[PDB]
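Asker: Encoded as structure tokens, here's the structure I'll be asking about.
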Amino acid sequence: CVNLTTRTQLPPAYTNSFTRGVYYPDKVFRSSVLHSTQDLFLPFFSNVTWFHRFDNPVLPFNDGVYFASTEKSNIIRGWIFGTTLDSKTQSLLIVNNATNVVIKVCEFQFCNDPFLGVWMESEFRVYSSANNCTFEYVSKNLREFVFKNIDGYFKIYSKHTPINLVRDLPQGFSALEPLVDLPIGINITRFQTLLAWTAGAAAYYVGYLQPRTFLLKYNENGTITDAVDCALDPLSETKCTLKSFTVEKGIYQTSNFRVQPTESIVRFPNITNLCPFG
Amino acid sequence: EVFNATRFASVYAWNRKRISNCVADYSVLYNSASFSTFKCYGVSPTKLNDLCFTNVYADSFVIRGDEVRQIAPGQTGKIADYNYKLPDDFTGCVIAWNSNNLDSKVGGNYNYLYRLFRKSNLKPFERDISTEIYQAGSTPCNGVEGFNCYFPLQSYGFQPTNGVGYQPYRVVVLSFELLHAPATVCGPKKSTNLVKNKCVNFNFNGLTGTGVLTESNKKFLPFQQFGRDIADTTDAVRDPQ
Amino acid sequence: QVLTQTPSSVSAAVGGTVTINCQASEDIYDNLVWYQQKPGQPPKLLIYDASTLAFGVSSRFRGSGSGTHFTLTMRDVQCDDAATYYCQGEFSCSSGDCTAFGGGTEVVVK
Amino acid sequence: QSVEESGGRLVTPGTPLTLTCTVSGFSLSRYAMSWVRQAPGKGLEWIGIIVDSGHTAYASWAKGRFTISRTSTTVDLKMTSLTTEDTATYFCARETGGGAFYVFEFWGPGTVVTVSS
Ligand SMILES: *[C@@H]1O[C@H](CO)[C@@H](O[C@@H]2O[C@H](CO)[C@@H](O)[C@H](O)[C@H]2NC(C)=O)[C@H](O)[C@H]1NC(C)=O
Ligand SMILES: *[C@@H]1O[C@H](CO)[C@@H](O[C@@H]2O[C@H](CO)[C@@H](O)[C@H](O)[C@H]2NC(C)=O)[C@H](O)[C@H]1NC(C)=O
Ligand SMILES: *[C@@H]1O[C@H](CO)[C@@H](O)[C@H](O)[C@H]1NC(C)=O
Ligand SMILES: *[C@@H]1O[C@H](CO)[C@@H](O)[C@H](O)[C@H]1NC(C)=O
Ligand SMILES: *[C@@H]1O[C@H](CO)[C@@H](O)[C@H](O)[C@H]1NC(C)=O
Ligand SMILES: *[C@@H]1O[C@H](CO)[C@@H](O)[C@H](O)[C@H]1NC(C)=O
Ligand SMILES: *[C@@H]1O[C@H](CO)[C@@H](O)[C@H](O)[C@H]1NC(C)=O
């Protein structure tokens, strides 16, 4: 397609994730009850990568992604998934163009630098070929998303929120509600973002999920208001045990400490009585 | 658009259409008496509205009326061995009916072709489009039409004066498969009326249980369906209709 | 397009059997019929589709064969079977002249 | 289901003649009428057929000198330019049911047309 190399080379920066990345695990409704559940989550106060100038390299997709983006002109367009991305294996596609949401599962032939060009959009050079398709579908502020792929289902959780900040991830709480459940059996290991001459000042954070236990609080109306990570520190484990957000004065037992083996030895007598065989 | 469209292909170029993301309804297909033959192998057509399949493949072509018996597993013939071969363990069935009123011409409908020659029998679910002249002599034909260079394809003489066996027939065959992917295409089941304030045996998308379905203004539930309590008890449910 | 019947004439006793062969020059599948024409009488349909007996006919008449070769055999022929038999089958339409009749054979029982 | 026809006459060569086959006991617009002929002591010959819809078919040996027409209850055939070898017996045969053409289950009495001087 088209190659742009006028990009300054800089190492990625890092930022604290604070208490972001809590979504409704299931579709049940509960009120005024603290529920302890296990699921793929983003750990509290984690290390979230930060990108930028245009930056869009290929990142691993192991279990999930807490994809956030703060912009003023909606420069970011969509996503690209798959394993090989060279029409050897199926690859997902999402473009949030000016028309509507376009979702496809055709086996594409991507170029090494997928991108879009733009007031009027004029350039569409994300892929070159599209054959053997399977599926089709049409559907200051921060747009944060959570992706997952389990039992051949591709879940997307989205949430929007206003912010007066400029260059800081807000320190607060905001639950994420489900958006779509794609029933497509792809095995995805890598992904890449999309952007749409003109250079826009846009940045997008990336986080990774891993199995964790949480203690979520449902208010009267069933909306999540607080969460407690269950492995952050000794205090957080105590709250998990008592299933309450406030712990009274005293001494409590939480878990068990056990040393693990380091090396394995096998001993047998001196090897003798060797059969001659000569 | 599959069973009765204005343009159907030949047997040697049968159109294959994938049916997916469909709420299939085979009951209207059963109740239709406009099909001359309707019989299925492996699965009885009566309960097709119950089983769910990941994908459905439909093939449509027009053959001679008498040539319908060759389209079946374990069938040996001319069109079977040269135009359309079915696997022995084929899942699905064919549906065919008389269509002389559209596919037959007084002067002879010559727009349909069928293959008579090929080097070897084709594997099940295979398409051959090459129009190479089949050779039977020693010298190469080199594509030049003449003696001992037989054209593999010929046309049908579909005319109203032909016998029933020679009359044109439209054949549509649907197939099913199961693999490691979520099922998407099957029947819509059904839905009964809702009765409240009486001890019933409800069923809400697998929520099997009994109780009195009184009306309650519990909460908003913007996207939730169920409703739970401190224990694992479904206190409230949201109507699907 | 061409229908041939052999033998032209054949005779047998009352306690005997005879065979009549009708071959088609083109593949007709199983579309072939037989008739029996007594002298001075209209022919009567005996077997249609080469394997199905007509209504009201005896079970001693049997037919077989498919493709291009067909055979009709009478078991325990009586003195009432002394007549002529003909084979008729379609020949497509664009392929052949609609339908042609066979040469026929004469059967006499002593 | 009774089928009968008449019209056998002695005519000079080249003189047209008409034979009318009349149906009785069934609907003509449902079954196909066909004509067969045999020479004295010779085998059966096929002349033509009319379908229930109205389309007509003939035989190559006939060369296209016959004409089959249909109406309410008179299936008639007319020829032109008769020769001296056309002295034979003519028949009109009925079908069994819808479709299944060239079965010829019902037959008429039979009529003889002779050509001489
Ligand atoms: C954009 O860059 C890619 C990679 O730098 C180019 O792909 C290379 O194309 C050359 C052809 O001269 C091959 O020899 C290399 O093996 C390719 N490398 C890769 C990684 O694909 C691509 O041709 C460039 N396109 C444009 C328009 O500049
Ligand atoms: C007789 O056989 C024995 C094996 O049963 C040979 O011992 C090995 O020989 C190879 C090839 O010479 C050496 O590479 C190995 O190191 C020998 N084994 C050991 C344990 O040293 C022996 O060499 C054979 N005898 C002769 C004369 O070839
Ligand atoms: C995040 O990673 C950077 C780069 O290695 C490191 O300097 C920083 O201490 C890390 N922060 C946390 C909380 O792990
Ligand atoms: C299309 O994908 C299917 C996936 O099973 C594969 O079997 C088939 O060979 C592919 N065909 C082409 C032309 O890529
Ligand atoms: C999932 O996809 C990957 C593609 O890299 C493939 O290697 C693997 O076999 C797939 N898993 C299954 C169960 O098919
Ligand atoms: C739930 O919504 C109602 C809307 O009338 C509001 O009054 C109430 O405060 C909400 N609940 C909580 C805990 O804020
Ligand atoms: C479902 O369809 C029925 C049909 O009239 C309609 O009354 C009802 O409102 C619909 N419900 C939803 C949720 O679409």
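What you see of chain A is 15-66, 78-143, 152-172, 187-243, 258-339, where the numbers are those given in Swiss-Prot.
According to its header, this structure was worked out by electron microscopy, 3.5 Å.
Note: Cβ is positioned from N, Cα and C throughout, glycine not excepted.
Quoted from Swiss-Prot, the note attached to the natural variant A:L18 to F states: In strain: Beta/B.1.351, Gamma/P.1, 19B/501Y. Quoting Swiss-Prot on the natural variant A:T20 to N: In strain: Gamma/P.1. Listed in Swiss-Prot is the natural variant A:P26 to S, annotated as follows: In strain: Gamma/P.1. For the natural variant A:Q52 to H, the note given in Swiss-Prot is In strain: Omicron/EG.5.1. Natural variation at this site is recorded by Swiss-Prot as A:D80 to A, annotated: In strain: Beta/B.1.351. One natural variant catalogued in Swiss-Prot, A:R102 to I, is accompanied by this note: In strain: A23.1. Among the natural variants in Swiss-Prot is A:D138 to Y, noted as: In strain: Gamma/P.1. Under its natural variant annotations, Swiss-Prot gives A:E154 to K the following note: In strain: Kappa/B.1.617.1. One mutagenesis experiment named in Swiss-Prot is A:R190 to K, and its note says Partial loss of biliverdin affinity. One natural variant catalogued in Swiss-Prot, A:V213 to E, is accompanied by this note: In strain: Omicron/XBB.1.5, Omicron/EG.5.1. Among the sequence features in Swiss-Prot, the mutagenesis site A:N234 to Q is noted as follows: Increased resistance to neutralizing antibodies. In Swiss-Prot, the entry for natural variant A:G339 to H states: In strain: Omicron/BA.2.75, Omicron/XBB.1.5, Omicron/EG.5.1. The structure shown retains the original residue. Here Swiss-Prot describes A:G339 to D as a natural variant; the accompanying note says: In strain: Omicron/BA.1, Omicron/BA.2, Omicron/BA.2.12.1, Omicron/BA.4, Omicron/BA.5, Omicron/BQ.1.1.
Looking at the shown structure, can you explain where the listed features end up?
Answerer: The local packing around A:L18 (variant position), expressed as other Cβ atoms within 10 Å of its Cβ over all shown chains, amounts to 9.
In the three-state DSSP scheme, A:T20 (variant position) is classed as coil.
The Cβ of A:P26 (variant position) has A:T63, A:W64, A:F65 as same-chain neighbours under 8 Å, each 6 or more residues away in sequence. Under the DSSP three-state reduction, A:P26 (variant position) is assigned to coil, being neither helix nor strand.
Within 10 Å of the C-beta of A:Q52 (variant position) there are 11 other C-beta atoms, taking all protein chains into account.
Within 10 Å of the Cβ of A:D80 (variant position) there are 17 other Cβ atoms, across all protein chains.
The Cβ of A:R102 (variant position) lies under 8 Å from the Cβ of A:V120, A:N121, A:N122, A:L141, A:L241, A:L242, A:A243, each of which sits 6+ residues away along the same chain.
Classification of A:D138 (variant position) by DSSP places it in coil, neither helical nor stranded.
Within 10 Å of the Cβ of A:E154 (variant position) there are 13 other Cβ atoms, across all protein chains. A:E154 (variant position) falls outside any helix or strand according to DSSP and counts as coil.
When secondary structure is read from DSSP and collapsed to three states, A:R190 (mutagenesis position) falls in the strand class.
Other Cβ atoms within 10 Å of the Cβ of A:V213 (variant position) number 7 in total over all chains.
For A:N234 (mutagenesis position), the same-chain residues that are 6 or more apart in sequence and have a Cβ closer than 8 Å to its Cβ are A:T108, A:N196.
Taking the Cβ of A:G339 (variant position) as reference, no residue of its chain lies under 8 Å away while being at least six apart in sequence.
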Asker: Would you mind pulling the DSSP three-state label for A:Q52 (variant position)?
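Answerer: Once the DSSP labels are grouped into three classes, A:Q52 (variant position) ends up as strand.
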Asker: By a simple count, how many Cβ atoms lie within 10 Å of the Cβ of A:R190 (mutagenesis position), its own Cβ left out?
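Answerer: The answer is 17.
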Asker: Among the recorded positions A:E154, A:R190, A:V213, A:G339, which have a Cβ atom lying under 6 Å from any atom of ligand 2?
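Answerer: Correct list: A:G339.
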Asker: Below 8 Å between Cβ atoms and chain D: which of A:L18, A:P26, A:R102, A:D138, A:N234 make it? I'm asking about the recorded positions.
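Answerer: Out of A:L18, A:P26, A:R102, A:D138, A:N234, none lie under 8 Å of chain D.
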Asker: Out of A:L18, A:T20, A:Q52, A:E154, which of these variant positions is nearest A:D138 (variant position) by C-alpha distance?
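Answerer: Closest by Cα: A:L18.
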Asker: For A:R190 (mutagenesis position) and A:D80 (variant position), what Cα-Cα distance in Å is obtained after rounding to a whole number?
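Answerer: Cα-Cα, rounded: 18 Å.
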Asker: Between A:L18 (variant position) and A:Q52 (variant position), how many Å separate their Cα atoms?
Answerer: 44
Asker: List, in residue order, those recorded positions out of A:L18, A:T20, A:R190, A:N234 with a Cβ under 6 Å from any atom belonging to ligand 5.
Answerer: A:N234
Asker: Based on Cβ atoms within 10 Å, give me the single least packed residue among the variant positions A:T20, A:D138.
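Answerer: Counting other Cβ atoms within 10 Å of each of the variant positions A:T20, A:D138, the minimum falls on A:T20.
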